[PDB]
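Enquirer: Dropping the structure in here first, questions after.
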Amino acid sequence: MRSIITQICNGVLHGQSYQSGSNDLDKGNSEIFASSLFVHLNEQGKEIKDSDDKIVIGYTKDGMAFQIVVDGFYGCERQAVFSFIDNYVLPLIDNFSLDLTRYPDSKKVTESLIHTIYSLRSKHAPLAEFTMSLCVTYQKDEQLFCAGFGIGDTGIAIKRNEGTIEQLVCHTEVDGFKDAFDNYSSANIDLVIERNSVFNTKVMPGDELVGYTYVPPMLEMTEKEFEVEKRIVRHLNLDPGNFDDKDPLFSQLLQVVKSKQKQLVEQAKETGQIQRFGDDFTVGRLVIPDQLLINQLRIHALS
Ligand SMILES: [Cl-]
Ligand SMILES: [Cl-]
Ligand SMILES: [Cl-]
Ligand SMILES: [Cl-]
Ligand SMILES: [Cl-]
Ligand SMILES: [Cl-]
Ligand SMILES: [Cl-]
Ligand SMILES: [Cl-]
Ligand SMILES: [Cl-]
Ligand SMILES: [Cl-]
Ligand SMILES: [Cl-]
Ligand SMILES: [Cl-]
Ligand SMILES: [Cl-]
Ligand SMILES: [Mg+2]
Ligand SMILES: [Mg+2]
């Protein structure tokens, strides 16, 4: 392993939360929070499974930043999922960044990467069934860019230095399907790619990527809905109307989620009825580095 991992979270045990803290190596540019928003009450309004989510954030040996957001389907497979990401996905990231620099069409480079990941999964990790988005930075033409993709229900948003929030990877929903890295979706990888998210964008130091496995659904908006041959596909974005330009997006998302979750739990308790809703909740932050930090990380990777 030549990449530098500054934050990692392999699930969290039921009933617990995880807050990573900052890592001094990348000057507090990366953090993870992991918990569960699952609520299950009896009729008293009294409370009644571990997380399958994983986030990895770090830098290649070339100092390029990456974030990987993963959501495993099934609790009995979670170690197969977490091992697959370590053993097969992470070693691809450095060459992905180099191929984005070296080839003219980022869309072809990313489609090739997605095909490779399904092939490795088939050959080496049949029990790793999971949705995933990822992104990496790369340098071209004396500027910095970020490219990646998501298949399934994880998302990646970006808060730009000037304060604008944009979606890079949307949460995709397809009627009657759960598109994913799994045996079933591998039958038509190119159709799966076409209806999910691939992106390529210029970034500046201080732009802030926020990856997440889940948010309470009233906090998303529908960016686009379209039909495929007949199923409806929905692209769901974090709704920027809940945010402002001052604090980091990671800070504001945790605050807006926690306020919404206290409202949901209060409503659920007061109904005098069984209630069950919510899911595992894992959030990663990655601030795009400046050149000085990129150079420091390259040195650290060598020594
Ligand atoms: Cl590695
Ligand atoms: Cl660590
Ligand atoms: Cl913990
Ligand atoms: Cl399960
Ligand atoms: Cl392969
Ligand atoms: Cl093989
Ligand atoms: Cl095998
Ligand atoms: Cl496996
Ligand atoms: Cl480009
Ligand atoms: Cl397969
Ligand atoms: Cl296909
Ligand atoms: Cl909505
Ligand atoms: Cl810079
Ligand atoms: Mg899920
Ligand atoms: Mg899951």
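Just so it is clear, chain A uses Swiss-Prot numbers, and the residues here are 37-84, 88-268, 277-350, in order.
When the header is checked for method, it gives X-ray crystallography, 1.6 Å.
Cβ atoms here come from the backbone N, Cα and C positions, even for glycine.
Pasting the feature list from Swiss-Prot:
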MUTAGEN   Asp60 to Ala  No effect
MUTAGEN   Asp92 to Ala  Abolishes de-AMPylase activity
MUTAGEN   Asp110 to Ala  Abolishes de-AMPylase activity
Enquirer: Rounded to a whole number, what is the CA to CA span in angstrom between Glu268 and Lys277 on either side of 8 missing residues?
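Expert: On either side of the break, the Cα atoms lie 4 Å apart.
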Enquirer: Please report the Cα separation of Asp110 (mutagenesis position) and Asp92 (mutagenesis position) in Å, rounded to an integer.
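Expert: With the alpha carbons as reference points, the distance is 4 Å.
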Enquirer: Report, as a whole number of Å, the distance between the Cα atoms of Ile84 and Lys88, which flank a stretch of 3 unmodelled residues in this deposited structure.
Expert: 12
Enquirer: In Å, rounded, how far does the Cα of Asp92 (mutagenesis position) sit from the Cα of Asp60 (mutagenesis position)?
Expert: 25
Enquirer: Where among the mutagenesis positions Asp60, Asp92, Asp110 do you find the Cβ with the fewest other Cβ atoms within 10 Å?
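Expert: If we count Cβ atoms within 10 Å for the mutagenesis positions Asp60, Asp92, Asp110, the smallest count is at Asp60.
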